[PDB]
Protein chains: 2
Amino acid sequence: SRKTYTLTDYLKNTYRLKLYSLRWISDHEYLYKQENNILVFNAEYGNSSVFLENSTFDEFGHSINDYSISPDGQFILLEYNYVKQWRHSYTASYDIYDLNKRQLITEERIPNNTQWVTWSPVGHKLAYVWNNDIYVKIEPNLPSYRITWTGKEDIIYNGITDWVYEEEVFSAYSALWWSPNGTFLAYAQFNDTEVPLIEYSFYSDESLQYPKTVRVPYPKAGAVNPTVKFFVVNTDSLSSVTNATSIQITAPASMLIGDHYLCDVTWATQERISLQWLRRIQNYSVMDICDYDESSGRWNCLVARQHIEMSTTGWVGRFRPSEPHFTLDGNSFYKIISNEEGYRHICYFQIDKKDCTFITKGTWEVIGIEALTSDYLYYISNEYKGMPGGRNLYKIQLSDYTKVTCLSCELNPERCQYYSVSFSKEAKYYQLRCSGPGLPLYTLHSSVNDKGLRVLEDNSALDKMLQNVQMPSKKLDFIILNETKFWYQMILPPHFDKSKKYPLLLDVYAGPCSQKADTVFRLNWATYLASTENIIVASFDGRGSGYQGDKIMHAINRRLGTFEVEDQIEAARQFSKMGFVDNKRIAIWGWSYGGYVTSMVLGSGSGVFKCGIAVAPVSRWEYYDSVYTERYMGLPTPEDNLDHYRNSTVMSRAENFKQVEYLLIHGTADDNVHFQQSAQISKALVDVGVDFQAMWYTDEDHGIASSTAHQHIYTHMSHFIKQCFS
Amino acid sequence: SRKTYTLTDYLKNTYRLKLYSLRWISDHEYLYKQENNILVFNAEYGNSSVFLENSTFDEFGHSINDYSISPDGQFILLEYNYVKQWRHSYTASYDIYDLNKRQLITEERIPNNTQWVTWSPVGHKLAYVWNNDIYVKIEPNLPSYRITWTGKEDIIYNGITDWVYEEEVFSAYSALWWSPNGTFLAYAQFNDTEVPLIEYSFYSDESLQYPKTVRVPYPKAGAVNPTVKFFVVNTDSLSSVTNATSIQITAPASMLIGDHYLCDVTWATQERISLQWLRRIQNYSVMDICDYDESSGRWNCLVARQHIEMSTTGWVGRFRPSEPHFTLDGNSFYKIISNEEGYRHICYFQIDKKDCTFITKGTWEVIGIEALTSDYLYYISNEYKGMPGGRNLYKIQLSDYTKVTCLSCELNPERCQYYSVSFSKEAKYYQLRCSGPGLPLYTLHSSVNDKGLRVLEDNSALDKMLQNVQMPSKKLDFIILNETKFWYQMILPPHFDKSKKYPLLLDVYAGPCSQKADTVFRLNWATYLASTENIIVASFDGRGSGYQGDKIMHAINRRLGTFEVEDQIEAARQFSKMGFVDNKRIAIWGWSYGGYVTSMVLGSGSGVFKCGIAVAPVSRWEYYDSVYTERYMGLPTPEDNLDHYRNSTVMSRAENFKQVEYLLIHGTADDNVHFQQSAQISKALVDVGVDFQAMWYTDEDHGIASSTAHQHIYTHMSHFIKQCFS
Ligand SMILES: *C(N)[C@@H]1CC[C@H](C#C)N1C(=O)CNC1(C)CCN(c2cc(C(=O)O)ccn2)CC1
């Protein structure tokens, strides 16, 4: 009939998804920014007004890529001169616009090249980092107060994370946390003094005669890690002639005994803060609860009021220990932890009591706690229909755990099976975001009766466009591997005929706690391969997968590169045994961890796969960062796990590549997974006489996301797959 | 018929060429090494004896990769622990062996990591460089005399060249010159203090956790160059307590006025040395002839003995001003210079007279002066049959320039048209080396009558093998473009049929003063392409080509990337008009300058070529080194030749690559043509949306010559060509 979803539709993004990104400014109003003007909406009735006109800054003389209204409704922080750094960090220029007098504050403005900026939770206080030092501005137009003086590029970081903490433990650039009402400002300091540096070339624009060398503090497995220190300062007792005084919170002793990390800071009350520490051997973590001492000024963390979280089967937390949610009086909290059965559920704690109480249970897991009222506890879980790849919002009554209600399950079971949620300040209202299996659906509700107020966006426009295109379908099912069931998904070509034999591409990631089989609606490269090239694209969640309990997830503990690749191979082998797969044309590909798995599978000598594509893969764990690698592999020492670090490299399987067609791709400026990793893969293949294909992307990083490089890499990969299958 | 010359034959070197490398130790004898022992031959009769048995060093305990017998016959220098650096430079360990007492010297031995070592020209003195300083040994077993104390890594070089001087001017690591009888030791000192560094990553073995950054002083076009100083020391006037005094030889003023180079040093007599200096604008060069002053100890270079060499059409010399050949008394000399008609011929000079007298003339060129007696001057030229691609030995009478005799022309006109020669100490005997077009043939002759004494090697063995294989044929001919004729060669498939239409591969280099069409016999990749794949491999010498006079060579002055690439297109366009060429399958490939040209040709938008391969190409001249680049391009300033520098880049033609299949290959540790150059090419292609093939070779340099890499790249390229043509 009509056309198919082509490679150009994907690259040029002709079929666009509509979103509904709102920013709650209260328990009743949210701002719905548009391509032009920002509106303010009344959640209850839906009426709206204009918060500030698009023309308001026609003559700002700079392109504004982001705004950040103070919790005051009094000021607007304007971000411009954006310059991306790593995955989360970046620098920019900031201007404060006074909403009152509609004037642009021109005095004592924030420095250019500022690293981080954030308002206080309540007032209009400002805290920012610049040149690695922390500054506080009690008033938009008032002079700033330097809180720290030790900041030093690539060495001492105050209020901001270094490379590894940004990527692997905080997933943020910021390392500062205001107290509930803004009185205190807590921050972290990182010392990269002896951390080795990764060095690589950056060629820049053509006009650069000499390539520059980029050097950054990056600790590879087994190397010297950065050290951290926590501090708290009172933003009210700050003079303007005396240097602010920061109180350091240290220990615990079970942590200070060796290398450790700071993996979480959460304020309980206005004078109570919780901190979670993790040993370098991420087997054991400790939460300290510290209270402010009025007539002392310092903070005390009572031993006995601390809680230990450890595992004997694997590491702690999914990626790190979960975050606690404190009750009004801060004398108790709720947090996700692994069951005695290995399933993650909500445990209820009394700050001075060792044993907690699980308020949920079952062979499913709580993905996260979304909101806590004195009445109910709202959380997301994959309980419904026993599908680990589904996400639903549930509320449990704190007075009767026996009373848990599903708020998303039945809204539209056919179209919606994967939800995310966004509550207002007091959780009076909430916005549900459905992202599959049907077209993304955004709606608004009220917590009191859980009444559906209205549809914010149903993507009806895209719906109309897609009915004139031959789209692929998605199969989400499971297979059985010795007692246990493992899920998978397959993007099936239009007019799928189970009688016919199709070529198959295994799309892989498979890193610990990952999930490639779900109910999410996507418009990606796989859509095109299936719609236009009639290729089945499958993904399988084997041992190591998350959201299914620890027996499965911790199965690859200390053994990266074993079961998770073997299982990907076993899936393929079983997919071909379903009858609609041409086992002479089965390929595999992945990015980053997926690149590692792809390479390991292709070098396994299974002969199952004809060809494969590895994009920015890890080739050996000693090349990757410590925080992530060590979490699963332990330490690369003969006393610990060295032997396996050495047995799970790609280069040792070089000889086996003689049987396959391989495409190795990598960005030269990858700061995460260093080009080095592929450099060594290609070298081992050359030393063994194996022919293969390669492609480097100069000055591109781990995402290979610039507009041009992105279109080029997927175009190159399409050709490779088409050639391998035709 | 039987079999063909396969890719494996080329890669595994199954069909070995034999050589007869001899070393003249006197005017009557020479040394001829064997895989085992070294023999000594009597040129007159041919009888030989063993100089030193192979077993001699059975239990040396070290793999010796090179020997060096003193011009004494008394000692043998043993080279081991060899470690390569750039094209000519390398470090190693050295042990001396006393052939007199057949003892291994163990006292005061040469240090490890020695950068260079050389015997004096007559006795058994030794001069070596270590840690950038010069040392002298009057006796193999005696304490060494330090000569210099300024040596500093990557900064000050004594006795050895820096990167650019090694590659572009001296084509050697060595920068020290012994006087004829060994009395004086002259050397050059290089200062790279402000020379920018090229930096690139070296991955090393898999075990290396953090990649290393290599940094070498390398001046790119227009950058700050290294400065040079010259000194001469009397190695007979050394105490053992006094830090020997080096006498500096400075200027000339016409040189000191700005940036310049030392491009040649030649000793005239025991007390007369000659130096040649060149302006950074390699248009003007001054030669100084200096004399040792007995009651001064210093050296004086009399203006009046200095000769100037300059050019108005281009640069001076083929790659540098030619070297002088002095008559016994050092009162006059001969050297190859450009004619008034633009052809290089031998000119005769009186050391104190400005004007010289050409002793040869014609529309052909003297390639080199090989020997000089009181009676004759022997030289190589391409006069015979008027074909620029042939080489023959000639001897001219000093009494009558009218009497020039060809000593190789007729020895075997069918088999031999390309000669080189090696004279004995007093030119009483000489060995001729025919390297094509037939199999290489080595013979001996006596100068008195020019009588052939005997055949040294005729490669009869290799001849027997090759008869049982279908070898390709070689056609050397020319075409005519506007009055002028340009030569070309084609490797033709076995049983070539001018009626049939064959696919054509244009093997290109085309650098200024290059020659790809000659009568040399070669067993290489092209041999495989033609023999086994039936592909015609052609090469064309257009504008910029050498050995045909300046009109042709200087055509591209200040204009690289113009006529030389255009002509290569014209040649293909001309070949495809001979009838035995499938104009639908014309490919092109090259290395270094050939890579550059191939890239410019593929980006020309000519429509003539279907695909191409560029290996380690130059992409824009500002990225290449100053000495070579500025020699033809001048300086990259708006006051000089900047506009053309910006007009001859490969990336400006990115768009046009849409019409061809391109393969970009580059070693990552290329210290000569930096990976950066291919990195900017790939970026321009990505940014323009052009698809292509690439392949990097980790830790490989300009030659990509490691055993495995070499086999790998030719295998990869073969697949590419085969695919493009089948
Ligand atoms: C590739 N994925 C590399 C090598 C293998 C290892 C894994 C898995 N890699 C990492 O980069 C590890 N770091 C994390 C776990 C990658 C996934 N991740 C993440 C975060 C966001 C976000 O918005 O915060 C988005 C996508 N992926 C967290 C870091």
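Swiss-Prot numbering applies to chain A: residues 39-764, in that order.
Going by what the header records, the deposited coordinates were determined by X-ray crystallography, 2.4 Å.
Cβ atoms here come from the backbone N, Cα and C positions, even for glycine.
As recorded in Swiss-Prot:
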- A:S630: active site, charge relay system (ACT_SITE)
- A:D708: active site, charge relay system (ACT_SITE)
- A:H740: active site, charge relay system (ACT_SITE)
- A:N85 to A: Does not inhibit dipeptidyl peptidase activity, interaction with ADA and homodimer formation (MUTAGEN)
- A:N92 to A: Does not inhibit dipeptidyl peptidase activity, interaction with ADA and homodimer formation (MUTAGEN)
- A:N150 to A: Does not inhibit dipeptidyl peptidase activity, interaction with ADA and homodimer formation (MUTAGEN)
- A:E205 to K: Inhibits dipeptidyl peptidase activity (MUTAGEN)
- A:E206 to L: Inhibits dipeptidyl peptidase activity (MUTAGEN)
- A:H750 to A: Inhibits weakly homodimerization and dipeptidyl peptidase activity (MUTAGEN)
- A:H750 to E: Inhibits strongly homodimerization, dipeptidyl peptidase activity, interaction with CARD11 and T-cell costimulation activity (MUTAGEN)
Local Cβ density at A:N150 (mutagenesis position) - other Cβ atoms counted within 10 Å: 12
Distance [Cα-Cα, Å, rounded] between A:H740 (active site, charge relay system) and A:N150 (mutagenesis position): 27
Interface-adjacent recorded positions, chosen from A:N150, A:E206, A:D708, A:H750 when a CB lies under 8 A of chain B: A:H750
Other CB atoms within 10 A, centred on A:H750 (mutagenesis position): 25
Intrachain C-beta neighbours of A:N92 (mutagenesis position), sequence separation six or more, cut-off 8 angstroms: A:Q72, A:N74, A:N75
Long-range Cβ environment of A:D708 (active site, charge relay system), under 8 Å and at least 6 residues apart: A:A654, A:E738, A:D739, A:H740
Contacting recorded positions, sequence order - A:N150, A:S630, A:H750 vs ligand 1, Cβ under 6 Å: A:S630
Minimum Cα separation from A:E205 (mutagenesis position), reported as the residue among recorded positions A:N150, A:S630, A:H750 that achieves it: A:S630
Fewest-neighbour residue among recorded positions, criterion Cβ within 10 Å, set A:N85, A:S630: A:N85
Alpha-carbon distance [A:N85 (mutagenesis position); A:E206 (mutagenesis position)] in Å: 42
Cα-Cα distance linking A:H750 (mutagenesis position) and A:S630 (active site, charge relay system), given in Å to the nearest integer: 18
Cβ-Cβ neighbours of A:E206 (mutagenesis position) (radius 10 Å): 21
Cβ atoms near A:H740 (active site, charge relay system) (within 10 Å, other residues, all chains): 20
Local backbone state of A:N85 (mutagenesis position), from DSSP in three classes: coil
Reduced DSSP assignment, A:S630 (active site, charge relay system): coil
A:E205 (mutagenesis position), number of other Cβ atoms within 10 Å: 22
Distance from A:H750 (mutagenesis position) back to A:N85 (mutagenesis position), taken between C-alpha atoms, in Å: 45
Distance, A:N150 (mutagenesis position) to A:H750 (mutagenesis position) (CA atoms, angstrom): 35
